[PDB]
Amino acid sequence: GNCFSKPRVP
Amino acid sequence: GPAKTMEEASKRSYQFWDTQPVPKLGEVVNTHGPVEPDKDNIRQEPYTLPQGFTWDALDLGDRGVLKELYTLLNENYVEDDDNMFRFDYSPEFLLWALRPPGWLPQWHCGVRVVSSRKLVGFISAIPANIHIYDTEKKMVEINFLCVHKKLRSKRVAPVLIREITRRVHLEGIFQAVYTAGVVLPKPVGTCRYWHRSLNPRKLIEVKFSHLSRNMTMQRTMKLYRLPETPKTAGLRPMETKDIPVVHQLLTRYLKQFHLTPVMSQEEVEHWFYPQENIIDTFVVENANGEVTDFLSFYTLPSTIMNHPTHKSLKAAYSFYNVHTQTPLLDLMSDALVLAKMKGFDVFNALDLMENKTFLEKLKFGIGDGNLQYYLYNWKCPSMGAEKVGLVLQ
Ligand SMILES: CC(C)(COP(=O)(O)OP(=O)(O)OC[C@H]1O[C@@H](n2cnc3c(N)ncnc32)[C@H](O)[C@@H]1OP(=O)(O)O)[C@@H](O)C(=O)NCCC(=O)NCCS
Ligand SMILES: *C(=O)CCCCCCCCCCCCC
Ligand SMILES: [Cl-]
Ligand SMILES: [Cl-]
């Protein structure tokens, strides 16, 4: 299935 | 269990996947073709579930059954890495993803508790013709693999996989394509999600993104501000009359990639004809009346897990974007403006196809989740993200 991503944090 | 990086995936064994017709991790492949032959005898009986559970094919035309599947996924499907957001596929979206041309009811494969009939597991197949390097193969796309949080780590997922495999074999199909956020034997390509803030105030407030600590909130909103209307001449929503040229544009544009769908005109209508809150497609009709480009994105909101009654995170996902006369940079800039206008909070795109040419320029930030692509029973060389030309839901 699809995957949930969110902005990488430094 | 789940490994998220190929480094950590190398340091483990796959009790189930080692038994399957896929290449081994770290096996470098230079051939092209099936791992095992087409089967001329297929197991007629369903695989055995743990005591107390039973198979059920889900008829999604039954409103009550569709709601049961919506609820299973809304409560138990994919979460972000920090368990802060969970996909909230709508029932109408699920109909779009699960009843394309050629869908079969037996390929909506549910697991229910015997005594209560509660839906506690699911996996699905839909048919797709897939171009992989120099071969076109009838395959299925596998999606929505889901086991209830209360049923986890009980080895139910291998049974779901074997059962949908059996049910696809019965129809004479022996290859599949699928994606996953985890690393398994063996990715044919590895893609990365990127994210373009559209409503940064809300994204920061729900902790989807973070203020750079050297930037004020005021400055962040100016950074991400977009025009109120698109700039490309002749942009308009796709209409029924555009179905053939959209099919023509897509087919010719996808030739340059190594893993792509091969869509009939009826499939193009299904996947691109606009449906509010599901799929948006805009075409560029120029001064001669000719449609030369199109952009598309689908709607996939997410529950905010720590605040459940609050409004979901509204995300648009880049779908297929075809350019022949409008520069792709301009097309995608207009995609952002349209997503903003339609109320989306963030615009997501993978680094596949030509997307790396615009991601950084249009202020996408890199995400924390990889999307691995896989083929079942088809051993071929892996490819870089920019040769992947297939987007699933
Ligand atoms: C993914 C999910 C169905 C796995 O069920 P589980 O109870 O956690 O794992 P199980 O004990 O049933 O089976 C583990 C086997 O399934 C494999 N597996 C785990 N996740 C997988 C996935 N997304 N896709 C394919 N195989 C997977 C594991 O590698 C393991 O096989 P192995 O022995 O070769 O390593 C379940 O965790 C779930 O519903 N998660 C939320 C939704 C989700 O992520 N769906 C898949 C999106 S790609
Ligand atoms: C996302 O939900 C994908 C989960 C994929 C599970 C593995 C599927 C393996 C292929 C099964 C069908 C084989 C048909 C010949
Ligand atoms: Cl159905
Ligand atoms: Cl390889």
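What you see of chain B is 104-496, where the numbers are those given in Swiss-Prot.
According to its header, the structure was obtained by X-ray crystallography, 2.0 Å.
Cβ from N, Cα, C; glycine included.
For B:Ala260 (tetradecanoyl-CoA binding site), other Cβ atoms within 10 Å of its Cβ number 18. Feature annotation from Swiss-Prot assigns tetradecanoyl-CoA binding site to B:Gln118, B:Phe119, B:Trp120, B:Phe247, B:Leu248, B:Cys249, B:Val250, B:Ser256, B:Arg258, B:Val259, B:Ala260.
Applying an 8 A CB threshold to same-chain residues 6+ apart, the list for B:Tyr180 (mutagenesis position) reads B:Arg189, B:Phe190, B:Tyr192, B:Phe247, B:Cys249. Among the mutagenesis results in Swiss-Prot, B:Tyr180 to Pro has the note: Abolished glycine- and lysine-myristoyltransferase activities. The residue drawn here is the original one.
What Swiss-Prot notes for the published mutagenesis of B:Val181 to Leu is this: Reduced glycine N-myristoyltransferase activity. B:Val181 (mutagenesis position) falls within neither a helix nor a strand when secondary structure is assigned with DSSP, and so counts as coil. Cβ neighbours of B:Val181 (mutagenesis position) (same chain, under 8 Å, six or more residues apart in sequence): B:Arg189, B:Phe190, B:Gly284.
Following the DSSP three-state reduction, the secondary structure of B:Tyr192 (mutagenesis position) is coil. B:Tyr192 to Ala appears in Swiss-Prot as a mutagenesis experiment; the accompanying note says: Reduced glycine N-myristoyltransferase activity.
Per Swiss-Prot, mutagenesis B:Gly492 to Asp or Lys is noted as: Reduced activity. All protein chains considered, the CB of B:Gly492 (mutagenesis position) has 22 other CB atoms within 10 Å.
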Practice problem: Just jot down the residues in the same chain as B:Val250 (tetradecanoyl-CoA binding site), at least 6 apart in sequence, with C-beta under 8 A of its C-beta; none if empty. | Solution: B:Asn179, B:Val214, B:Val223, B:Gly224, B:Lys257, B:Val259, B:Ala260, B:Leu263
Quiz item: Are there recorded positions in B:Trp120, B:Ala260, B:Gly492 whose CB lies under 8 Å from a CB of chain A, and which ones?
Solution: none
Quiz item: What is the interatomic distance between the Cα atoms of B:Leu248 (tetradecanoyl-CoA binding site) and B:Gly492 (mutagenesis position), given in whole Å?
Solution: 22
Quiz prompt | DSSP state at B:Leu248 (tetradecanoyl-CoA binding site), helix/strand/coil | solution = strand
Practice problem: Pop the Cα-Cα gap between B:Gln118 (tetradecanoyl-CoA binding site) and B:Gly492 (mutagenesis position) into the table, whole Å please. | Solution: 31
Quiz item: When the Cβ positions of the recorded positions B:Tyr192, B:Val250, B:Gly492 are compared with the atoms of ligand 1, which fall under 6 Å?
Solution: B:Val250
